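Following: one structure in structure tokens, then a few remarks.
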Amino acid sequence: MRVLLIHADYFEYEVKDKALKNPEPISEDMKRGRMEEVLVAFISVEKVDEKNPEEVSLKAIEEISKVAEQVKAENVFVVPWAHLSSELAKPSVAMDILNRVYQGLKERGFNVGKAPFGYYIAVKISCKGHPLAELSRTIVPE
């Protein structure tokens, strides 16, 4: 797994076309979402994570939680994202891990949003630019 974490004043998205023939189904209401004062977690789930969905999920929850605690963000947003890796996992595995990370951050006590899997999405973001506002993490099976 590769993750990029961006502490943002706001994050807004609007789903455009479908990228997979069969993407994640959504209410007209989940086509557009927005949060303020939000740690956005762009997650590329990789091939090597199929080995172990739960270790990798727990690791990611932890690593995202610490940074969230450290930057004083109560709001977290999980985003499926192809662009930190080139050896990516098949969608069931990615869907799986992303849902586990989402659920685990709700259980830690954050107000969590996520993005629908398998669309092209239009995005607006304002990135804070203090020292800890943009971080990369690599997470692997030990």
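Method reported for this entry: X-ray crystallography, 2.5 Å.
In case you wondered, yes, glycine gets a Cβ from its N, Cα and C as well.
Among the sequence features in Swiss-Prot, the mutagenesis site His83 to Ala is noted as follows: Isolated domain has decreased to no deacylation of mischarged L-seryl-tRNA(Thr). Deacylates correctly charged glycyl-tRNA(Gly). Under its mutagenesis annotations, Swiss-Prot gives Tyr120 to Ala the following note: Isolated domain has nearly wild-type deacylation of mischarged L-seryl-tRNA(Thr), no longer binds L-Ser or L-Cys. No activity on threonyl-tRNA(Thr). Same results; when associated with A-134. Among the mutagenesis results in Swiss-Prot, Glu134 to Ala has the note: Isolated domain has nearly wild-type deacylation of mischarged L-seryl-tRNA(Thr). No activity on L-threonyl-tRNA(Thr). Same results; when associated with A-120. The residue drawn here is the original one.
Mapped onto this structure are the features recorded in Swiss-Prot.
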{"residue": "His83", "record": "mutagenesis position", "Cβ neighbours (10 Å)": "10"}
{"residue": "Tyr120", "record": "mutagenesis position", "Cβ neighbours (10 Å)": "10"}
{"residue": "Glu134", "record": "mutagenesis position", "Cβ neighbours (10 Å)": "14"}
Problem set entry | Distance, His83 (mutagenesis position) to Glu134 (mutagenesis position) (CA atoms, angstrom) | 15
For this session: Could you state the whole-number distance in Å separating the C-alpha atoms of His83 (mutagenesis position) and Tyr120 (mutagenesis position)?
Result: 13
For this session: Give the helix, strand or coil assignment DSSP yields for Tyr120 (mutagenesis position).
Result: strand
